[PDB]
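What follows is one structure encoded as structure tokens, with my remarks underneath.
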Amino acid sequence: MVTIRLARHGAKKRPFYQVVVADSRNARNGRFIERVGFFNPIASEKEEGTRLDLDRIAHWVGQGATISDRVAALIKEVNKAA
Amino acid sequence: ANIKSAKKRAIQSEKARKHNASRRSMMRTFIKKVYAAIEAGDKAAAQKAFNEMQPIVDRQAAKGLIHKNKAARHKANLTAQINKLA
Amino acid sequence: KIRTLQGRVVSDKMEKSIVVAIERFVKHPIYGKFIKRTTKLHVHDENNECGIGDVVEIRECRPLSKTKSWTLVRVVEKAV
Amino acid sequence: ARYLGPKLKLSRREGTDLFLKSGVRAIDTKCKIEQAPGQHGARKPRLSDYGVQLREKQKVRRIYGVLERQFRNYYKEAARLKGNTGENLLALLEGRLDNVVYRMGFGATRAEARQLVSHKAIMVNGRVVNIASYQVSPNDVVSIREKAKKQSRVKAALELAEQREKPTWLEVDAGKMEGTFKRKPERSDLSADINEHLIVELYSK
RNA sequence: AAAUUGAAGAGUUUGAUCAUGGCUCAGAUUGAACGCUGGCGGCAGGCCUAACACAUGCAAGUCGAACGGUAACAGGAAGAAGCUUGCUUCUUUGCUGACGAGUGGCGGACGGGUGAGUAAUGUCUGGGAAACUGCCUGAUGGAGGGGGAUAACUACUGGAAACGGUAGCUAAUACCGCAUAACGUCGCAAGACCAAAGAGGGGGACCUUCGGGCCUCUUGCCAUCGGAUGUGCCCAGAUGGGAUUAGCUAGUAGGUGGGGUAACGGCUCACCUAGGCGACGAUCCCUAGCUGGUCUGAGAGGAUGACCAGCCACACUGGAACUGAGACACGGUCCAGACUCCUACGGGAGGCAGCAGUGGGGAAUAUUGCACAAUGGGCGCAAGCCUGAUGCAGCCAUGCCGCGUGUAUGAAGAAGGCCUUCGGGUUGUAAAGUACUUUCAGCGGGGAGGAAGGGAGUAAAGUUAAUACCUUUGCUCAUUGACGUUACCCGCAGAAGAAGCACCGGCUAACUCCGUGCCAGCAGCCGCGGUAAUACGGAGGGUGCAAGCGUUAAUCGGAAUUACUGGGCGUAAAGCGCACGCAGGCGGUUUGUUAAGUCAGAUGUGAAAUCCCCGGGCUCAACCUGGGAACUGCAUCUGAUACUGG
């Protein structure tokens, strides 16, 4: 099925996660359908560090896609503060 | 086979092969009877065979063993040829 | 609103079937000169109607044989 | 990663003052500045066109402390930028920390100022920077930290900065031991004995 | 606002000259290797050869909330009795916590590897019509009622093992009918025909064959039409070399009708027609996985396809199917073949181009490491279990980037070396000496972030016959890190522990002694060496790079030396011995029309990464990252009509 998940990138011990509407069979860093936002867990906290696209995630959940554990938490947390 | 899953799954598939083979042979045999009655030149024998074939191939589509569209080709193809006689 | 090529009719020995050269003027990639490069096509003609030499017009439908996926919309010029 | 040798062999090969000993003692007492270094110095050469381009690059390199692999990289950058590629290349050497230290006059030489920098005596904007090639920006403060106000080196060095010329592009505030790199220096602000067209010609063969 | 600012020559033919023209050099790059040398860290990279053969361990399971169940080890119960009245040793019991083997489900078609085959059942770009699609999702309805089996288990039994054979035994969401049936399929219509499966948590009443029924919530099951994803199929263009390969093709090319496929189709077959492809390179031979990209270049070009990402193909060699939403299946089946082992000689077993690793080949390429803590994946209501994917560590200067190996001062300028016109000169402020600093390494102390969640508790709202239960939302408490003795920060001691390699005739930056005597040797090209060698070998000095420096190999450059941009052909290489002439290329002048080329505008696409610009984050840098520009292309639509074409 179609999912919404984090692909890892970044250097070693300093990850960085793109957020990617994939088919679930494809490998983590491989073939995605869309990119939708990002997530930096090492961020400075004076300067962004997470940005989802809530308008295009809600579209893909419409058409009937899953979400991860993490991408769920990131949606909960980017609707509290913003 | 090394893996447990693979040993088992080879047994299951040899069971299903023997099963499916029987259901596939049956389903053909009823279809052969209609082509026998068509080659005789024989409208109401062939129409009687078509009505014994019909419920079998529609079921075998639902059970999985053929596809919906193979079922329909077999009906369409005979229905055409019995209407050329009568 | 259909994509529709034009051409002309370099055989018609086949039954319900013709062969139809499409010309086009391509710039050569290196040397800059515009060139006649030809594109032959087997085409479905119902009614055996189209003569050899005849200008014609054709569209892409489903596959009809091994070769043909192209069927004959209308004739333009002819008998020449 | 650093020239460890005799500093006045270098100054004789250029025929020039490269500022590599401070000026407690003046230059012409120590060495022989007119005569070139080693055994066959007093004999002139007809120095070729490649020669004079090489000789000029190695003057600039040996002032600022930089080695070739690193200098070549400054040159790539300087060309990448928009501007005269000579003027840009000298901006990027007057940006370097170990130099900016010395031009504010906490070091006596660039080799001293580089030992400050490496030994964690320098902050930039509060944070301890300890690498010589750090590129200072406009409106950064550089400043000494609190062990290293109590050194004899730094006080005696600030005496020697009053006898040299004043840089325009730094505001030093020498009682505190800090100062503000205000803007990038222009070509007019720097020494005009350095030909830069020779270096650029060199690499674009 | 910005998104490209870009182009060097020299040596060698001659007594000398100008020209032609080859050879050679100076640059960048690398999955490199070899030699000499070697302090630290960061980020990358690492069998290019034999798609050779492999010992050993691990790389795919999970589910008791589908089922019959007990062999384990946890309790509990009746109950032998430790009996010292409750501290429990030993006999039962599937009673419940669980759970080996078995049935059944879902997954083993993903993820991981490799590039042998494949010049087109491939790839890239753009179009299209005749298709299927488990898991996820929207809508619409259904879910009634019966049957016969068989693994396990039991009893006997064959075989050295692998693995089996008899006779009974029993279950389900296993399997099969019947009922049921439309917006489903067949049909012009009338009509004909097609399915299903239950399991869980709790419960106020009320009945019982004390099993449950019954109420309710969660969850699955079946059909139909949608959506999303994934896949299949077709067409046009583009996608290496060879003409000392020019004719190839009879299921061949088209038709009609049958059969086949999820689907169009010579896909297959019977009859009929005699076509189809080709100098715009068919056929045949050689080489090769394709692309995004990478290297080089001022650019146009040329070379390349390692890592990362997309597509293809293969899984000891060849052949074939089966199961299934999906395979003609790396860790499945059957067959043949070669190889390797076991055998009581009847027969059996295996497949690292998963991760480590061994041998072999080779100039040459690593540990039989830790962890699922994070991100993904499978199964599961969940807890959780699995995951050599992945995340980390190890080895190696293989590469890029950063830092270090001290700093300042110090003279008749010590010694020793070297040269000397024997005055002195040079090594050289170099050392010693005197002041100061302690980065990194070494020894101590502190210490972020990667962790989001899940659990145990309450609180409210929903839910409903119910304050049960379940779900959603907030609250409180105890927790989850492989790396790791982590990054980062502070303290201690003392210049302490840390510099080599190539070159010095010209091209090309850097020169003198002694040895040697066309010998030994050097050498990229010219050439050097035959007793005063700036060219050999050693010494002293110097130049250039610097934890690296050189040699070799390979690509582009320089090379306007295959010239589109951008060359030539009277004598330097180069005008067919001369004509005619088919395909081909090119075509005077004028008006109209068309709008193919051409130009302008708009939409769609041109994956992400890469490159370039403006920013941000690692102390800086490499490295990572936000936004843009670019992807010069292809298609569609609307205009323009000078030029070319019709």
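Residues 4-83, in that order, are what chain C shows, numbered as in Swiss-Prot.
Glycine is no exception: its Cβ is also placed from the backbone N, Cα and C atoms.
For the natural variant C:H31 to P, the note given by Swiss-Prot reads: In neamine-resistant mutant nea301. The Cβ neighbour count for C:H31 (variant position), using a 10 Å radius and every protein chain shown, is 10.
Listed in Swiss-Prot is the natural variant C:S68 to F, annotated as follows: Prevents 30S subunit assembly at 42 degrees Celsius. For C:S68 (variant position), the Cβ neighbour count at a 10 Å cut-off comes to 11, with all displayed protein chains included.
A gap of 33 Å separates the Cα atoms of C:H31 (variant position) and C:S68 (variant position).
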